[PDB]
Amino acid sequence: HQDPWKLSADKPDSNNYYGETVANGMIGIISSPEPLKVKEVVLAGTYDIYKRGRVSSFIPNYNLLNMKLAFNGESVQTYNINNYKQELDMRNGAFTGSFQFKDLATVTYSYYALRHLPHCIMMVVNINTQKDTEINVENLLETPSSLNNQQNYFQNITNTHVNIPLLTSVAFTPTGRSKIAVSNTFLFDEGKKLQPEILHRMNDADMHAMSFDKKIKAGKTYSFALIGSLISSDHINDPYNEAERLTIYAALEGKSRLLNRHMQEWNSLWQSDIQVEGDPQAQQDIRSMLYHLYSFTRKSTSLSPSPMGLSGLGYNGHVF
Amino acid sequence: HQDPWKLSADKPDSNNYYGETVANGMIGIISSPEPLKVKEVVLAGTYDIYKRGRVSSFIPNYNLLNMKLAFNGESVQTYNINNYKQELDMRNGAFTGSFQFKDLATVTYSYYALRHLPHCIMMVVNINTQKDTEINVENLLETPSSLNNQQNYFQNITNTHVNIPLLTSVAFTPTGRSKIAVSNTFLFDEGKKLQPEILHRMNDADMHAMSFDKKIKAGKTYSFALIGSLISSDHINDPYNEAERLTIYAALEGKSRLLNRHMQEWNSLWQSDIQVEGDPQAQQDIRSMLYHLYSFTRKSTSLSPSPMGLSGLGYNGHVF
Amino acid sequence: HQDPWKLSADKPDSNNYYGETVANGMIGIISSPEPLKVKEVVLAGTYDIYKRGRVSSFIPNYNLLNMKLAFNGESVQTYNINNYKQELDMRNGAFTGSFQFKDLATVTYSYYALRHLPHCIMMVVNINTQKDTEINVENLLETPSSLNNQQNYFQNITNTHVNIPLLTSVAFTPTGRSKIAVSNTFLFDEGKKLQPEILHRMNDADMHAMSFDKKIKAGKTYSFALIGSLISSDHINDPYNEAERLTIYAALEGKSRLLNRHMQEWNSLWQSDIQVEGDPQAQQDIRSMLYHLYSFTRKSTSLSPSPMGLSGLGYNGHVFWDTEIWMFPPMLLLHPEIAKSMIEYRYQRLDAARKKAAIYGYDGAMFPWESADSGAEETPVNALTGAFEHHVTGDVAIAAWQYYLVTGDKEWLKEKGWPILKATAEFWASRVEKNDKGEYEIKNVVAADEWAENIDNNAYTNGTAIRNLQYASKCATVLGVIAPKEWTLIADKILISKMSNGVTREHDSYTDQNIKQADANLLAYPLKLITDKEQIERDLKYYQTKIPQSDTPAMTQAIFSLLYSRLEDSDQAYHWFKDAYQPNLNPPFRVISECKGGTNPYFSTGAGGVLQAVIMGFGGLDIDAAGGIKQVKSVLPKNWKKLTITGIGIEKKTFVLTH
């Protein structure tokens with residue numbers, strides 16, 4: 001557990017678990033002990049009156065990566081998976097979970113606050129089958145109770161080559177000070193004709209979801225990615241259209257191009273580094289400290305970190 | 001053109017055309033000279049301040065049947081069809097258009113203000129091919145400029161047997177007095193596994209659409225139906241959920257059951273009739289008069305017709 | 001109907017009628033075939049979510065001139081008038097209708113978007129009766145269904161000398177983003193005691209009106225004017241009070257003083273002109289193109305025209321490279337103060353371009369594909385141009401440098417040109433990718449040929465990046481600031497590739513696809529990256545038949561014309577000149593649609609391109625890379641005896657060309 005570049009947890013204990021952050025200086029995503037969920041999402045620069053102190057605060061935002069995975073109709077939970085591990089790769093701010101589901105498949109998921117695209121997030125999911133199985137995949141956009149007057153949209157962006165299904169929500173901070181837009185899509189390798197049909201459900205006041213099924217033969221790897229854009233009226237005049245535009249853009253850049261750009265920017269950040277010989281725990285701790293400052297700041301902006309950076313609502317996100 | 005039960009028009013002339021109405025005493029639908037379009041939709045009982053007289057008025061409503069049909073990517077228009085005919089069957093308030101598209105197909109469409117379901121409309125489309133062709137079908141929900149604060153939704157209602165795609169809009173009358181909901185679906189004969197995938201586009205502020213493609217071999221008939229529900233806060237506390245509930249209900253009743261119920265109620269209405277021998281024009285004119293009064297009233301209600309019934313906004317829809 | 005200054009239509013046919021526009025760069029009024037009505041009114045700089053594209057748009061506004069005229073209670077209709085004519089006088093943007101009511105009276109009405117008062121309109125009505133008669137006149141303020149929450153007011157502004165009756169409406173754009181106010185009054189010659197009493201009616205939710213009766217005696221002319229002011233919260237904090245203030249102001253200036261100021265500003269615009277001897281239809285067509293550009297722009301502002309200027313809601317009123325590359329160059333040569341307003345639009349939106357660059361992972365300023373109020377990206381999300389058509393940033397840099405080349409204004413270069421050129425060059429320096437061979441690529445764009453989507457190394461895009469980087473470096477030299485040496489290194493190694501036949505390749509996936517519009521040919525003009533006449537010719541021969549007849553905008557054939565003029569090929573240059581706009585015309589005023597056989601006039605972008613074919617092509621005028629306007633070899637159409645171009649460059653030079 002003392003890798004100089006990676007922080008590791010075996011079988012997350014939800015009773016004694018403090019989540020880790022991946023961030024690009026604009027969006028922070030704080031890990032959940034639950035597989036394929038995030039605890040909290042914070043958008044820098046967006047403040048409204050909310051809870052502590054009766055003054056402006058960061059606002060808990062859309063947990064835009066929240067996913068439900070079922071194998072043959074059987075929901076994946078902490079209680080029915082085994083060998084469940086979480087890992088933060090500090091070299092590129094990749095948060096990865098991996099687990100075995102019974103006798104059916106190994107699941108690996110990695111998510112990123114894309115370093116070059118301040119408002120874009122990506123999760124890549126790999127399913128490696130030991131038996132023939134059918135997956136049901138759902139991505140949920142639950143409006144947090146911090147937000148109000150939400151609207152839940154879904155549409156297909158198409159041309160002869162693509163069908164980009166967009167799951168979008170728009171909502172407001174408590175006093176209406178800020179309009180938040182989030183727009184998610186699934187990326188597939190197989191192409192428009194063969195990719196899964198995407199269904200949309202709007203069954204709750206505060207949640208809608210996009211979903212698909214995929215049959216996977218034994219001994220195969222099936223990969224898909226979730227891309228999401230999260231932006232507000234504090235960042236852009238028209239967050240609704242800009243979120244959809246950003247997700248379309250990212251989808252047509254594709255996973256490979258996005259991760260390459262992400263890696264280039266993280267490679268640059270780590271050109272400034274601290275190497276300790278003879279003390280592996282100090283080496284890892286100092287990397288974690290550099291990693292958090294690098295994740296919680298952004299060059300070529302007018303952003304300043306709170307005492308808790310983008311790890312949550314600590315000190316209302318205020319600058320001291 | 002002097003059938004005692006049917007009013008007929010050959011090649012509608014848009015420069016000299018007064019549309020005919022189908023109605024169930026709750027919804028009136030006034031015909032367009034353009035194929036697969038309606039001019040106007042009026043919902044009884046819904047009044048707000050609007051244009052004429054500075055007093056409450058009927059409100060132009062969603063043209064919920066508006067459809068665009070393309071053959072091999074070529075849009076169907078008045079200018080590229082031939083043998084185009086419109087017919088009102090007064091026996092069951094069926095408005096039918098029929099035309100030939102080049103060397104590819106005969107198109108017949110019939111629509112109904114369902115007599116038993118005051119808030120439900122149905123259009124049935126039959127495509128009879130002379131050559132292999134591919135149809136693109138779009139149903140548009142354009143928010144009329146009479147309404148404001150619209151929202152455009154789309155979702156799939158599914159179980160093991162069905163996928164009912166719902167295209168829904170919600171909007172308000174000018175002063176916000178009344179909330180209007182409309183919800184449309186396509187019915188297919190072929191079943192969940194074989195039915196066309198339904199795409200959803202939201203490209204305009206005031207319009208969204210659901211669409212599909214279908215390949216049809218030469219010498220085949222392909223049929224589909226559009227069902228729509230149109231209701232307001234003047235009729236029900238929660239028009240949004242009630243419109244979706246009504247369209248799901250109608251979809252799971254199906255075309256055959258709905259038309260049977262429709263015919264039973266129209267059969268009852270025509271048990272009271274006026275037969276003239278020796279004057280075919282008088283026979284047809286008197287049928288048209290009975291037909292309009294029967295269409296513009298509804299038993300077991302507290303509705304009263306305006307001087308123009310549900311034919312439009314004549315005299316603001318007021319009762320005299 | 002080929003008067004060189006006037007467009008005229010006898011007995012307008014409402015079944016086949018495309019209205020003409022009068023505009024002052026702030027308000028556009030589009031004509032109705034119906035007498036004493038207007039079809040549409042558009043206010044510049046007012047945008048809200050509305051219909052097309054789910055993005056901001058121009059909004060149909062109050063048809064504030066709408067009038068009803070009756071003689072002894074008999075309303076003017078089609079069926080009771082004769083000798084009904086319309087005329088647009090391009091010298092002063094006067095739209096005039098004239099008709100005889102039965103055998104009783106002659107009526108003329110002329111209306112104007114006052115050239116000196118951006119928010120003021122005037123209509124002047126003259127009625128001559130052959131017998132004693134009573135007129136009833138009504139002015140209607142109908143709230144269009146584009147607006148909401150309207151209020152309908154009427155009051156009298158008085159002193160011992162005047163009674164100014166104000167008919168006012170205030171309403172909101174669809175999301176409440178903008179408050180609109182309109183205020184109208186009638187002007188009379190006869191003075192306070194004798195003027196007609198003005199009645200007010202509020203009979204509808206969306207319409208109120210002011211009206212009067214007047215007895216006119218046999219053989220007498222009765223004249224009255226309608227003045228209206230139309231303004232929004234986008235233009236002033238308190239539009240309601242400002243609209244009434246403006247109309248009171250205009251009423252007490254009076255018709256004479258207003259029309260004199262209007263005439264003075266129009267006379268000044270027409271000091272830059274194009275005169276053709278031997279071709280009356282070309283002379284009228286070219287005057288119509290200048291007229292529309294002059295009507296759709298305004299000196300001493302930060303306004304930039306949409307592709308349809310103020311002719312309607314074409315492309316939602318958004319600003320595109322259609323300004324920088326198509327409408328801007330002819331305006332820079334004829335009226336540099338118009339070009340200055342167009343680039344000022346971009347300068348004041350540089351912040352928004354820096355924000356877009358940051359959101360899409362780039363440095364510097366990334367100008368949007370479509371711009372409106374804020375300068376943020378406004379392209380409909382369903383169009384991949386918004387996210388991927390990146391040449392607009394280079395197009396803005398090119399116009400900014402050209403502005404300095406033509407004016408020599410070094411203070412402007414320091415304050416505004418350099419901020420644009422530096423930020424846009426920083427964008428391209430971050431946008432390129434160095435490959436194995438040390439070349440610089442620009443991958444995954446939408447081409448100027450917008451049918452080519454998500455392709456690599458587009459010829460036009462790469463050319464704009466080269467020019468942007470070169471011009472930014474040149475600018476740094478002029479101002480004595482040190483430019484990154486990376487800009488020149490990148491410019492010299494950006495890929496522009498040839499196919500095996502030596503033809504410039506449009507993009508890395510390009511072989512022989514049909515193309516929407518000129519792309520590789522734009523490297524010859526305007527970019528002048530290709531100057532070798534054999535290369536220009538082989539690029540024309542390969543691509544000129546790649547543009548289909550249908551669904552292709554007027555952004556091609558004017559460039560073909562210009563390049564054939566530069567090649568001294570009169571037959572080809574004149575063929576492409578006519579093909580650029582004549583197949584796009586709509587009756588009865590020969591307004592220009594976007595595409596051949598199109599029905600969406602007025603495409604000012606198309607007019608701007610054709611004006612370049614005339615000025616830069618037939619006239620041989622060129623922005624010298626070293627500064628100023630030069631003249632290169634050119635030819636005229638066979639049938640043109642003389643081409644005279646006046647008011648060119650800051651020296652206001654006249655150029656005369658003959659065979």
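We count from 1, first residue shown onward.
For all residues, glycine too, the Cβ spot is worked out from N, Cα and C.
Close to C:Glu594 (mutagenesis position) in the fold, though at least 6 residues off in sequence, lie C:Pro307, C:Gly314, C:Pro553, C:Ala554, C:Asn584, C:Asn600, C:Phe603, C:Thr605, C:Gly606, each with a CB less than 8 Å from its CB. Taken from Swiss-Prot, the feature active site, proton acceptor covers C:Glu594.
Spatially close to C:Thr385 (beta-D-glucose 1 binding site) yet at least six residues away along the chain are C:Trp369, C:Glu370, C:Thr379, C:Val446, C:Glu450, judged by Cβ distances under 8 angstroms. Among the features that Swiss-Prot reports, beta-D-glucose 1 binding site is placed at C:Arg52, C:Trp369, C:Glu370, C:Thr385, C:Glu450, C:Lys516.
Annotation for C:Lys516 (beta-D-glucose 1 binding site): spatial neighbours C:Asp449, C:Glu450, C:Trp451, C:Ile547, C:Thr552, C:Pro553, criterion Cβ-Cβ under 8 Å with sequence separation of six or more. Residues annotated as beta-D-glucose 2 binding site in Swiss-Prot, with experimental evidence given as evidence: C:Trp321, C:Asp322, C:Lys516, C:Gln517.
If you look up Swiss-Prot, you'll see C:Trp451, C:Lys516, C:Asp551 marked as beta-D-glucose 3 binding site, on the strength of experimental evidence. Neighbours of C:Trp451 (beta-D-glucose 3 binding site), defined as other CB atoms within 10 A of its CB across all chains, total 15.
In the three-state DSSP assignment, the secondary structure recorded for C:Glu450 (mutagenesis position) is coil. Listed in Swiss-Prot as a mutagenesis experiment, C:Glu450 to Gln (Swiss-Prot position 472) is described as follows: Loss of activity with kojibiose as substrate.
Looking at Swiss-Prot, you'll find the mutagenesis C:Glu594 to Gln (Swiss-Prot position 616) noted as follows: Loss of activity with kojibiose as substrate.
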Distance [Cα-Cα, Å, rounded] between C:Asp322 (beta-D-glucose 2 binding site) and C:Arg52 (beta-D-glucose 1 binding site): 19
Check: same-chain CB within 8 A of beta-D-glucose 2 site center, minus C:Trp321, C:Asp322, C:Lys516, C:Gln517: C:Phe320, C:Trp326, C:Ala448, C:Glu450, C:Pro553, C:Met555, C:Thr605
Chain B neighbours, restricted to the recorded positions C:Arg52, C:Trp321, C:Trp369, C:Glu450, C:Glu594, by C-beta under 8 angstroms: C:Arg52
Cβ contacts of C:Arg52 (beta-D-glucose 1 binding site) (under 8 Å, same chain, 6 or more positions away): C:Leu313, C:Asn316, C:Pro380
Least buried by Cβ count (within 10 Å) of the recorded positions C:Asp322, C:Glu450, C:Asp551: C:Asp551
Longest CA-CA distance among C:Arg52, C:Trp369, C:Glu370, C:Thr385, C:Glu450, C:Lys516, per record bound to beta-D-glucose 1, angstrom: 22
Integer Å distance between the CA atoms belonging to C:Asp551 (beta-D-glucose 3 binding site) and C:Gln517 (beta-D-glucose 2 binding site): 10
Remaining residues near the recorded beta-D-glucose 3 site, that is with C-beta within 8 Å of the centroid of the site residues C:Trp451, C:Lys516, C:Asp551: C:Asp449, C:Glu450, C:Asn514, C:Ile515, C:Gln517, C:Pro548, C:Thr552
Whole-number Å value for how far C:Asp551 (beta-D-glucose 3 binding site) lies from C:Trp321 (beta-D-glucose 2 binding site) (Cα to Cα): 19
C:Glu370 (beta-D-glucose 1 binding site) CB neighbourhood, other CB atoms within 10 A: 25
